[PDB]
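Report on one structure; see the data block that follows.
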4 protein chains.
Amino acid sequence: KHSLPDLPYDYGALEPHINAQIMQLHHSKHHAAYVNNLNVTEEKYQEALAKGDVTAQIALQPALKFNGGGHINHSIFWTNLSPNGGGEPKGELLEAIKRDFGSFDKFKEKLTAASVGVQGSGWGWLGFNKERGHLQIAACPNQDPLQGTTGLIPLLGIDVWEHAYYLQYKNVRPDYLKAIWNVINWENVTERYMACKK
Amino acid sequence: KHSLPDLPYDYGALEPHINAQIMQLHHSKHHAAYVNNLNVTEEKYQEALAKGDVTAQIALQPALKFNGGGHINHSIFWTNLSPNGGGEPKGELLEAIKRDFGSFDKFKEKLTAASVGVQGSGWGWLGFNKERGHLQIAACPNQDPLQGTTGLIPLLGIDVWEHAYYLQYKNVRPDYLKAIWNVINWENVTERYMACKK
Amino acid sequence: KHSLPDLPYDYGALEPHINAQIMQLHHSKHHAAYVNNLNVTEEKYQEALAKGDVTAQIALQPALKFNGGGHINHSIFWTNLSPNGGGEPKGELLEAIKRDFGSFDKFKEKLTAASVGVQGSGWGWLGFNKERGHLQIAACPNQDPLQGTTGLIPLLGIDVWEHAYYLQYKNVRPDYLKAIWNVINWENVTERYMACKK
Amino acid sequence: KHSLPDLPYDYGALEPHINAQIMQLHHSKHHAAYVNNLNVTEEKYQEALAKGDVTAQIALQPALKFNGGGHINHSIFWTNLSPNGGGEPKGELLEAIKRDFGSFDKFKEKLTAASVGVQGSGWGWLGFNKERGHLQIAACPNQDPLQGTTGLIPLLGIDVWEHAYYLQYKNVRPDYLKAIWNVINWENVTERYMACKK
Ligand SMILES: [Mn+2]
Ligand SMILES: [Mn+2]
Ligand SMILES: [Mn+2]
Ligand SMILES: [Mn+2]
């Protein structure tokens, strides 16, 4: 059974960048629903599989990817943020960033653009290509998870579904992206990077 | 050149079902952006076509469908709503509804379910199948327009992108759908129906 | 464990409409690989589900839908054909066809159109819509199965992957469609239609 | 007006790797239809654009991407092959291949994998990423063109639609891939690589 992880900080810890109302709805309602629905779908999957019911397994895929993906993405998102966050990363990761994107600023532009470029609901990601052995930016639709659909290792994700910013920034998604950089938890991102550089 | 149509009523005319803040942002910001971006993309399309640049034409498709679709959908949505709205339709349309969906209530359930069922951004629609000569409910992702992608004639659309309801109903999309029935402009929907029954 | 079903007839039982070489390859090779690959994929899925590895379950979806769908579709296809096929259905089924498509001739043309219309690999289908309670035609891409991705109950399917006709008809898919009508097992399609008649 | 390009060689110039029957059908029939169908689609698009008919422009996208992509891909494919092909590239291109894929052998295996991996119709590609400034492998479905749907500049493409190999290799696509390496026109791929070398 999958569970909703506790937020690693207070709901208002990311203010004024992401307000408390958004954080609370985001965690207690949106993420909660993803794990609850995921557990329901996996149980139905368990039943379909035991029966060899291929039709049922296939009909269940949209719900499994959407809900399971929702859980995966938000669980990573919470850890990617921090009240003491902001600034730039250091060492090997910063090395890679400058190497793979020219500079930190060029990286910010590219990730921002990938995030602002999502038409509809989705996510912008900084990931790691284990095969090429380098960093890579990608965008995912709806709740499609980075690794399950692209094979890339998630390092930093930016949720651009409207529920992630609308109450505070309304239609101005670029202001939300500008503000989020101030709360990125580079320690966590670094951790994830070093974890796949092994 | 495409233009942003005036709303056929005051921004607060649909209260308390859809508040004025949402209507104003919805029309003046979201729809505006769709037509502005559409005009930009069509102009680029005009250039690509004159040159026989197939690659450019194809690269331009996502923006054309998204923005052009945004314009089509919202232009219909505004007319599908009315301050004096609500209740049930009459005559031939009501006939079709009962015939094709069992009853009005069964129709409401089905359209609502199609609308609540959209994972991510999208629209729920009551359309008309000219080939089969009957009504049909469908759901469209992001701004994909009903007719251009399904061939069905739009009669009644329900925008379920989060910007269409979040500020007022937050994560509770079912409350938004419950409320919207009170402002449906059945006169307009009837008009559209009789227009394709010719 | 899923198994490759024997054909209801000899490989050259459908000559000259679909030649022996095609039937043998299509069954002994194409279908064979789908069943074996499906079993392998399911096993991996059972393991991923057991560990609660969501990323793995998601990464396996393409293979499950592709191989499971290939198994579902082909199993249906073989029973939809018969050396003594051809002509038209009778009683109930014929009645429904006249009712929903105007006439048997029109229906053939409609299903032929959906089949010829597939860009790339796929399938053309005559299915039953339980909710609306009527026949419906649909086209599915690659091996996406009708019921699992659409909800319609499959009654008659036409495989338009090039491997289904290229050796004999080359690039002229319409010649293949014209020919297949001569071997359709209407007895089986009728059986399938009467089964979901609720 | 787009036109069907002549082949740079005789239909049986690539025997025994890709037989004459395949080359003739592939070029004189498949490519021929894409160019003619593309022109017809473009005309309809110019008309729809002129009227500002957005629904029509959108309904035409599938045909434009499919036929325009078919024209783009095949035009590239013919120049990527040569009776005197085979072996490996030299200088700059080879250098980049060793750099981004480890070795030429590894690169072949990577591109073979992408090509064999396509479920349904499609294409496997070696392209150039202008932003990252390196080679990249990608697979495209049906006739979706590489640059128009991905941004990568096409350098070498491998057609894995069944019509590209079924008459000769039947269901065994890997045998086709092994064979094609013997006719790759590295002179042309090198030319394409040096052209986007900015
Ligand atoms: Mn979210
Ligand atoms: Mn909207
Ligand atoms: Mn087949
Ligand atoms: Mn081809």
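Swiss-Prot numbering applies to chain A: residues 25-222, in that order.
So how was this one determined? The header says X-ray crystallography, 1.9 Å.
A Cβ is built for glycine as well, from the same backbone N, Cα and C atoms used for every other residue.
As written in Swiss-Prot, here are the features:
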- A:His50, A:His98, A:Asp183, A:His187: Mn(2+) binding site (BINDING)
- A:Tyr58 to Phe: Loss of nitration. Enhanced dityrosine formation on peroxynitrite treatment (MUTAGEN)
- A:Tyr58 to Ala, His, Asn, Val or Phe: Reduced enzyme activity (MUTAGEN)
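Counting only residues at least six positions away in the same chain, the Cβ atoms of A:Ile46, A:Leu49, A:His50, A:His54 sit under 8 Å from the Cβ of A:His187 (Mn(2+) binding site).
Annotation for A:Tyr58 (mutagenesis position): spatial neighbours A:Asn91, A:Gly92, A:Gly94, A:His95, A:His98, A:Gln167, criterion Cβ-Cβ under 8 Å with sequence separation of six or more.
The Mn(2+) site is set by A:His50, A:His98, A:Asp183, A:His187; from the centre of their CB atoms, other residues of the chain with a CB within 8 Å are A:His51, A:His54, A:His55, A:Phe101, A:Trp185, A:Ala188. Chain B comes close to A:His187, taken from the recorded positions A:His50, A:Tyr58, A:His98, A:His187 by a C-beta to C-beta distance under 8 angstroms. Listed in sequence order, the residues of the same chain lying 6 or more apart from A:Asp183 (Mn(2+) binding site) and placing their CB within less than 8 Å of its CB are A:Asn97, A:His98, A:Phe101, A:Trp147. In the three-state DSSP classification, A:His187 (Mn(2+) binding site) falls within a helix.
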